[PDB]
Amino acid sequence: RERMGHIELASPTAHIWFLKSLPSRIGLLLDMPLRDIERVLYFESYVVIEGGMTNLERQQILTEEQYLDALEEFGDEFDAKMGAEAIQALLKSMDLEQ
Amino acid sequence: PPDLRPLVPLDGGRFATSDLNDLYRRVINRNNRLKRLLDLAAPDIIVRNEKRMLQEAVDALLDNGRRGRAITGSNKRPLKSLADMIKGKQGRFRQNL
Amino acid sequence: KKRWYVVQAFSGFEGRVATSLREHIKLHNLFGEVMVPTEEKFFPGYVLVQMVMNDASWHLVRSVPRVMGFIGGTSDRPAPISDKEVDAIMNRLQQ
Amino acid sequence: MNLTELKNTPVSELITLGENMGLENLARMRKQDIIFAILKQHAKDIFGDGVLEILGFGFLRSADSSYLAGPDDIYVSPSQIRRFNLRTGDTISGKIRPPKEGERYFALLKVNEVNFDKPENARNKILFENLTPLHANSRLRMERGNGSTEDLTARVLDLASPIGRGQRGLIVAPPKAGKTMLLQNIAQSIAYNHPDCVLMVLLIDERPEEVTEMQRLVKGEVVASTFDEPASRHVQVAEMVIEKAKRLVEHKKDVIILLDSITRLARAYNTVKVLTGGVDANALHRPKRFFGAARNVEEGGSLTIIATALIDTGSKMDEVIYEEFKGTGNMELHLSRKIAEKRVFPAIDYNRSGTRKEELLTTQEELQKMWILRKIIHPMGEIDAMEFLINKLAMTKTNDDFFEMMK
Amino acid sequence: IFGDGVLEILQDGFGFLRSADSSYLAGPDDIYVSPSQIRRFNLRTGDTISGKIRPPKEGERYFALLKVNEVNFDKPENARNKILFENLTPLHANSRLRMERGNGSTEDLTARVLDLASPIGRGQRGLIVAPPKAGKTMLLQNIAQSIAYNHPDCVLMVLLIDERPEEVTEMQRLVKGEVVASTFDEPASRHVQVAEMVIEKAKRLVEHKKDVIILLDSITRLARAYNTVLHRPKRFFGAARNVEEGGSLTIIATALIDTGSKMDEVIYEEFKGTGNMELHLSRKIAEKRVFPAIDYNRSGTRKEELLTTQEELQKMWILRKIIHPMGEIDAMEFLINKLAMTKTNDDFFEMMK
DNA sequence: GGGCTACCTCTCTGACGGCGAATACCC
DNA sequence: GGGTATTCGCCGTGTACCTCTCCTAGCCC
RNA sequence: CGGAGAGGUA
């Protein structure tokens, strides 16, 4: 009655409470609107992670076509991901004091 | 813990299993599928959606019905998530505290 | 030239959705081949279809009963799978 | 594209053909999986055949696998069975298709040939249970006539018990007497003298070395089941054989079944109120119908079943089975162990041998010469008669010259 | 880190690599075999697997197999294209496995009488019928020593199930070969498991064109094991066969009769009609201290013309026609006095004519 | 009929009290 | 640059008590 | 030692 167990997930996932808290804790923390956060987590768009020397933005959202198009001219430092790992990596790249 | 989510030991073989145990069963199903799907090195188009299926399975486990179409039971009755047992008039506070 | 896409319902209905799909193709007379991966089971309900993406075919793939449809970035346009991954699943389909 | 054609092809050609089609490496694959993979790639029409085994659905068993459940069985829907009135044993040959997504067996679309005949001739037919039985009319002579040294066994068999169409005899012989060599001489003589008849050899609960020996020796179909298989398969194989035989007789065919395990088959049914010896009251009913199924049809065709009974095996159960089936048949060919120990082949008991209604298979002068021969052999002993018979049949080639010299 | 052992695939799908020094016993340090590697190489129970292993990580209790280097003392590329044992066509005994030593020693008298009574070939399936205290131990040692002396290339495996531990150590330190046993200190669950590991390893060697000869002195004991926990032991006995494509399997078992229990009589009566060689031993000759106490009249071999020549078969036929009228003791005294005049059986045949 | 494991069809039960709020409309 | 004007669902549902019903079977085997 | 729905009482 008083001991629990755990489950090792094969892929990281986001908490629905903080995702739809009204206001969303994830949303206003990264300055990213909730409109596209739902598409990123549900694997429906892409987000930039450490773009580097390119014409991209830190947290710019781009579709599948824009993902393939940008990959043609920039495929060395370009790095975009989708899902909860993309936002998780974005969370670790964020800073508090700055 | 299992004592906090037991079954219904009625007279018979069938069991009106708790909505939480059904939810935990689905998450393990959707997780063992994804655990095997990655060792096989399946195409991303399958892994991408299957992680979304796992994503929409954990959301129902935590707070079902808040995102969108609530995962129902057999035909119509929705299932009680972990939030429903604490939120509302039938939660632990307003019913047992 | 035909491309590869995924016809996806609620996971589990790989079996009967294809029997009706092949039969629906021969009635409308843009579709190359649908494969079934299995072992002596991966893709529990995800079927790969060799076809071309057309506005008429978009409704046809959604007109077969007991199916959801394509899954991608948005409901506006479906998302293809890959060029190398099709060869990857083809190799594992044989071996 | 036929199933039996790809089964006869060697494994080397099947692997080479598969590699050209662009598939999995067929080296680490089974032969059945190779053919199953080729049929799928080639279908992206296919024809098959087999004996129907109705379970409401059914499958098409193969003869090369002794009617064993295989992954390449063709599924037969009950709708087609109810439409064409198909039964267990009907040979079905038609177009087949590989199993679709979620399926595991080949499906039957259109049947082309039923029991090696047009479907219009099989839809209107008389059942086997309504055919009028008769005695042995046509003479199935076992004598070779080539003057070979192995023909002496057939010559003695003709003088002891002539075999005709629809005959239901029994070969009574203790173990270690020469039943194997005697069965081979009969099967070889049937395929040589009467090649038009359908020869079927059934070996239930026998050694595997003996199975492959008979399969590569006789000119016919060999359906056997080793002792490594349970009695459930022994029952299933026995039923599939007798059902296929009945369907052929219904089409006016001459089916010959050379059974060598009537005692082992009875043990199989007894395994799947206890009397004396350990025999159940309702255990011998199934072998009783399987044995008595042999009969001569007046409208056309016949069914010959020659079983070899086992005696003096040390088990009281086999004695009760033999004593019950003794009064069932109409032909007993006893073999003496004492003559077999003297290395006198064949060791046939000519005294207790005989055939009822033998005048329907031999002429008047032939029956008289056989009657006179028995009146000379009967006073002499068993061993003395065989030595006398062998020394007299070795001087000439045909039995007619022997009878002419006795007078 | 390198390892070796015989594979034992469990029912769940995975398996372990048992050790040979522990008589195929489940040990805490067994090597775990992943199901992926089993599907990759089509491995089955009995396949000798030798390759690189690794120690268990946090949460594991067995050594994981990373890469296999040698399969059944051969390369995996040669074992992938093989024919299963169930598809091999059995045949009768063709090659002659002569047991005569040829050194003229008095110990060879047991092997000489055995060759004149029951010639043994490759793929033979016989039974050594003998009551208790008849000389089965001395007869078995004479056969094992004669096989290792005449045919050193054959793989000799003496599997002793439900026997004394002191007798196991004596046989292992006397014969030249592999000795696996399972004493009565453990229940019949291990007796069945060890028996299966041996027959599976034997079948794999036959598939690799090897001549496996198994001297199992427990067919009566193994039958009691299955009856406690005749379909299983009969398939184990009938597994012996001569393969035309290559290799053979000879299983020489010793049956126990007149043991005071009627159960053993039914087992002997049922297995009598299975094999094609019976070597009966007489208790009267055994109690008189006349070794080998072999009943020449009760002995015999079916299809013996495929292992002996025409002149050899005739001499054995004439010898039996003279031995049969004489009594059991009189025949042995006649045979011993005639074989003692010379050293080889060729001189005996020349004097009889 | 079922054994591991699939198989339904519906999103933008609908009101109001309103409430900060995503979007949008001017000021 | 923002201060209101749409909008589309979003959380706010008196207490206690009594009776009664309903509860999954789908697919190729 | 349940979940929804219906009816009734103060």
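By the numbers in Swiss-Prot, the shown part of chain E spans 49-277, 294-417.
Header lists the method as electron microscopy, 7.7 Å.
Cβ from N, Cα, C; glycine included.
The mutagenesis experiment E:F62 to L or A is recorded by Swiss-Prot, whose note states: Defective for RNA-binding. Quoted from Swiss-Prot, the note on the mutagenesis of E:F64 to L or A is: Defective for RNA-binding. According to Swiss-Prot, the ATP binding site annotation covers E:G169, E:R170, E:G171, E:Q172, E:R173, E:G174, E:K181, E:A182, E:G183, E:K184, E:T185, E:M186, E:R212. Swiss-Prot lists E:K181 to Q among its mutagenesis entries, and the accompanying note reads: Partial loss of ATPase, helicase and termination activity. According to Swiss-Prot, the mutagenesis experiment E:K184 to Q carries the annotation: Improves ATPase and helicase activity but reduced termination activity. The note that Swiss-Prot attaches to the published mutagenesis E:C202 to G or S is: Does not affect the kinetics of ATP hydrolysis and inhibition by bicyclomycin. While the structure shown retains the original residue, Swiss-Prot records the mutagenesis experiment E:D265 to N with this note: Loss of ATPase activity, helicase and termination activity.
For the pair formed by E:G183 (ATP binding site) and E:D265 (mutagenesis position), distance between Cα atoms is given as 13 Å, rounded to the nearest Å. Cα of E:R173 (ATP binding site) to Cα of E:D265 (mutagenesis position): a distance of 14 Å.
Here the Cβ of E:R173 (ATP binding site) has 23 other Cβ atoms within 10 Å, regardless of which shown protein chain they belong to.
Cβ neighbour count within 10 Å across all protein chains ranks E:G171 highest among the binding-site residues E:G171, E:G183. Residues listed for ATP, E:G169, E:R170, E:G171, E:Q172, E:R173, E:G174, E:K181, E:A182, E:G183, E:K184, E:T185, E:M186, E:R212, cover a largest CA to CA span of 30 Å. Around E:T185 (ATP binding site), a 10 Å sphere centred on its CB holds 14 further CB atoms from the protein chains shown.
With respect to their backbone Cα atoms, E:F62 (mutagenesis position) and E:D265 (mutagenesis position) stand 32 Å from each other. Taken residue by residue with DSSP, E:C202 (mutagenesis position) is part of neither helix nor strand, so it is coil. Cα-Cα distance from E:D265 (mutagenesis position) to E:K181 (mutagenesis position): 14 Å (rounded to the nearest whole number). Sequence-distant contacts of E:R212 (ATP binding site), defined as residues of its own chain at least six apart whose C-beta falls under 8 angstroms from its C-beta, comprise E:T231.
Within the group of mutagenesis positions (E:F62, E:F64), the Cβ with the highest number of other Cβ atoms inside 10 Å belongs to E:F64. Ranked by how many other Cβ atoms sit within 10 Å of their Cβ, the mutagenesis positions E:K181, E:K184 place E:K181 at the bottom. Secondary structure from DSSP puts E:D265 (mutagenesis position) in coil.
If you compare Cα positions, E:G171 (ATP binding site) sits closest to E:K184 out of the mutagenesis positions E:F64, E:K181, E:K184. Taking Cβ-Cβ distances under 8 Å and a sequence separation of 6 or more, the neighbours of E:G169 (ATP binding site) in its chain are E:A141, E:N142, E:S143, E:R144, E:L145, E:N306, E:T314, E:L370, E:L371.
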